[PDB]
Structures are given as structure tokens and as C-alpha cells.
Amino acid sequence: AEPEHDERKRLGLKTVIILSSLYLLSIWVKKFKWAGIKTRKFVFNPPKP
Amino acid sequence: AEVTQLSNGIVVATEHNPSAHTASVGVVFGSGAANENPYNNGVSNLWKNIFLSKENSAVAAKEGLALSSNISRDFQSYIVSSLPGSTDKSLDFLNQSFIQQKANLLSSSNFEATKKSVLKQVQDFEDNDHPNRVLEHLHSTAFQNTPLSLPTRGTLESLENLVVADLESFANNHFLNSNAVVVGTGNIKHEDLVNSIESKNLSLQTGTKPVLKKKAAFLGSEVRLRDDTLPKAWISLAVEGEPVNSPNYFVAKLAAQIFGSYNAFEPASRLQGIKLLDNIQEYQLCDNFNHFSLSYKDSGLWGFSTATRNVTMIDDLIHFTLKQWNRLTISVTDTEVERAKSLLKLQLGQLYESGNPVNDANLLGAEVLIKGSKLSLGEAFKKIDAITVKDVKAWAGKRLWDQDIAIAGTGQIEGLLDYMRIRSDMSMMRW
């Protein structure tokens, strides 16, 4: 019923390792690209009439 | 074209020039706004204002003398202009105001009248001088929590909380002998001035040195002063430039000349040999722009400033300008460099040799305070002509390519994109 069984799981192992890494890596890259926005600071000085 | 400078007890620096009609004398101290604190910020500017107060100014006017002062970042100067014959009476007024009246100028009626004037002065600046206001904030964010961040005119809050004691405290710590240089420009001889100085002895606070601090540093950042009620957008953007006495001091200044300055309303300006103009004139991306290479003791800023009414295309203005700067690292041409050399000489000449001795004094004073001497205009040209395309590329690849930037702006800057978008344009994709 599942002749591809052994080979399927071998490919899954490579696929899951690459994707996991890509996932962890993207998180890091995203945080870096967003650091300026995340730590951005505002100050309000009410304008005189 | 003579740079004479000798030291007795005080360091005297002069630059005599036969035909001049007038002569300027003054003392230049090796301390400015970069030596102040966030809390006594504006003390130097305050000093300048009392030195030019109606009282002290009238005393010099009777004698036929004119007063002038300039507060900068690394230095400070007090100058008195006179006729070539009254070169001695300028020194009398100089000493009388820095030893005799260094307590009479600080009266409770004079101080309050002056303080009230610098307050309306600094306020007017913040309310209307947008291009300089932006340039000042550029230094503020670029060099935050560092000496160069403090504005020369001081802040309104530090100014209104300033007292006579703060003036004295600063004066007794910086207006010292080892942190001063007496400058004389106009037509008077070096030997003519040094004698009148070495005549009157009295050291007055000799051996005393000014306080130390921490080194200036550039921090890639931005300050956005959005104001939709203003009819334009004023922006200034820059990278860490070159300090005075840097090997690339001239390479940097030449690089800024390549892009130069522009004014969309002046027919001749639209015709300059600047590639960037082909891009910005199609949709008229700005009313004006000007590049600069600001140099100070510890650091500097290299970048440009611009003003525009095309508020929906600010991103194209920034994009085309940064793409041109990318060229300095990879494809600047021989003729662009050569055009810059010629124009740099013309501007450097027009500065160093104007028909005004007060400008000469500031230029001479500021230089001798940092390097102990002044490079002759002819010496500069030799260095300028020696710059090759390879030099500009090596410089740009270190100072401009994929380097942090500092941004400041005011007015209708909604169209000025985020930091990272601007920062990404400091380079190009390649195989």
C-alpha cells in the first residue's frame, strides 16, 4: 500500500531540517529589519496658537 | 599669503595683507558649544551677546571700533575691527573687556536685558529658520549624547535657567591662556602686533587647563520634526564625514563638490555639469539642495540638505541622490573629478581670500587652534590637484558604501520614507 515509505521519510527528514532552519532564520532577519520601528520613540509638544 | 605665528607667554597668530583698508584684532578660544553641557548649553552664545551689548558696544563706537563675535562648535571668538592706525586701541578695548570689565558687563540690568534678547533670538530661529534648524538637529541626532550634539545657540530651556554664575564658571574654565590664541588680520604686521602684546605683561590665570570629556561619535539615526502646516519639506541627510587634520579632508570636500549645490529658479544652476540634475529636473523633485563636508576636531558630516514643494515625490529625490552617491565607489569619471577640482579651488579661494578681515580671523583662528598652524591656499591647491579617481573611490567605499546615515527633517515630510528604505539605498545589488 505504501511502497514509497522508506524514501518518503528520508526526504521528510531533509525537508523538515531545511524548513526549520529557514523558519528560525527568518525570525531573526525580521527582527533585525524591524528594530528601528520597534524601538522608535515619540514626543509631543503642544503647538501654541 | 603669509602665515606668521609665534609664542611668548601667549600664542600670537597673524596674516598680514598690504592693501586692506581696515584691520581686525581678536582672541579665539579653543572651546565652544562642544564643551558645554546639556544644562548650561547656550552659555557661550550668551557671552557673545553681552560682548556686543549696547553698553560695551557704545564704548567701542565712540573710539571708532566695530565689534564682532562668533560661536562655533570647537571654538569661540571675539573680534574688534579698526583702521590700520588704531591697531593699538583695539587691544586696549580687548583687555579692558576681558580683565577690567569681566565683572562690569555682568551687571543685573545688562544680563537680564541680554537674556531677554537671546531668548527671542533663539525662539525666532526655531520658529522660522527651517533649513538651519534642520541642519542643527542633524548634528543633534547624528552625535547624540556626545559633544557635537549640542546646538551653538543653545536650547530655550537651558537658556532661561541660566544665571550670571554660569557665565563666570564657564569663563574661569575655558577663557584661559592655554586655551586661547590672539589673532590679527587686515594689514598690520606680525612684529607690529606682538610688541604691543609683549609690552603689557600680567598672565592672569596661567598654568590653568580646561576640563576634559569623552570623544565624539557618530550614531546612525534620525529625528523627524513633522509639521504639515509648513509649505515645504526640508531635509538633511549625512554619513560620518572627516575631522579637520584628516588625510581625506580634501577628498571628502571634493566629493561634495561633484554633486554641489542647486537652485531650480536660477537658469545657470540648471545647466551645471552634474548628472543628478537630469533626474531631478524632469518632475522638479526640489527647489534646492546643497552638499557639504563639515569638519570638526573629533569628527564631521558628509551629506546634503534640500528643500522641496513636491511633497508626493520626496522618495524619488532621496532615491536619485543616493544612487548618484553610489557612483563614487564604482563609476565616478575623470571629468567629474576634474570639474570638482576646478570648482573646489574657486570656492576655497573665495572663502580664504575675501575683502573682509573678520572672516580671515575666524578662518585663521580656527585652524591654528587645532593644528598649531595654517595651510596656505597655495598648499591646498597642490593637494587638491593630486586627487585621483582612485582616491575618491577608496574614500567613498569606506565612508558612503553600505554605511549608516543620519536624517533630520521638518515640514511636510510624510513622503520621506522609513529609515531602512533610505539606508538600503547606500549601496547596490551585484552578482
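Residue numbering in chain A adheres to Swiss-Prot, whereby the residues present occupy positions 259-307 in order.
Determined via X-ray crystallography, 2.3 Å.
Using N, Cα and C of the backbone, Cβ positions are placed for all residues, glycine too.
Swiss-Prot has this to say about the protein:
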- A:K272 to A: Loss of RIP1 from the bc1 complex (MUTAGEN)
- A:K288 to L: Loss of CYT1 and COB from the bc1 complex; when associated with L-289 and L-296 (MUTAGEN)
- A:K289 to L: Loss of CYT1 and COB from the bc1 complex; when associated with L-288 and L-296 (MUTAGEN)
- A:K296 to L: Loss of CYT1 and COB from the bc1 complex; when associated with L-288 and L-289 (MUTAGEN)
Item to check | C-alpha spacing of A:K272 (mutagenesis position) relative to A:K288 (mutagenesis position), in angstrom | outcome: 24
Checklist outcome for this item: Here the 10 Å Cβ neighbour count for A:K296 (mutagenesis position) comes out at 7
Checklist entry - In whole Å, how far is A:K296 (mutagenesis position) from A:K272 (mutagenesis position) when you measure between their Cα atoms? => result 35
Item to check | Rounded inter-Cα distance in Å - A:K296 (mutagenesis position), A:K289 (mutagenesis position) | outcome: 9
Item to check | Other CB atoms within 10 A, centred on A:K272 (mutagenesis position) | outcome: 9
Item to check | Secondary-structure category, per DSSP, in which A:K296 (mutagenesis position) falls | outcome: helix
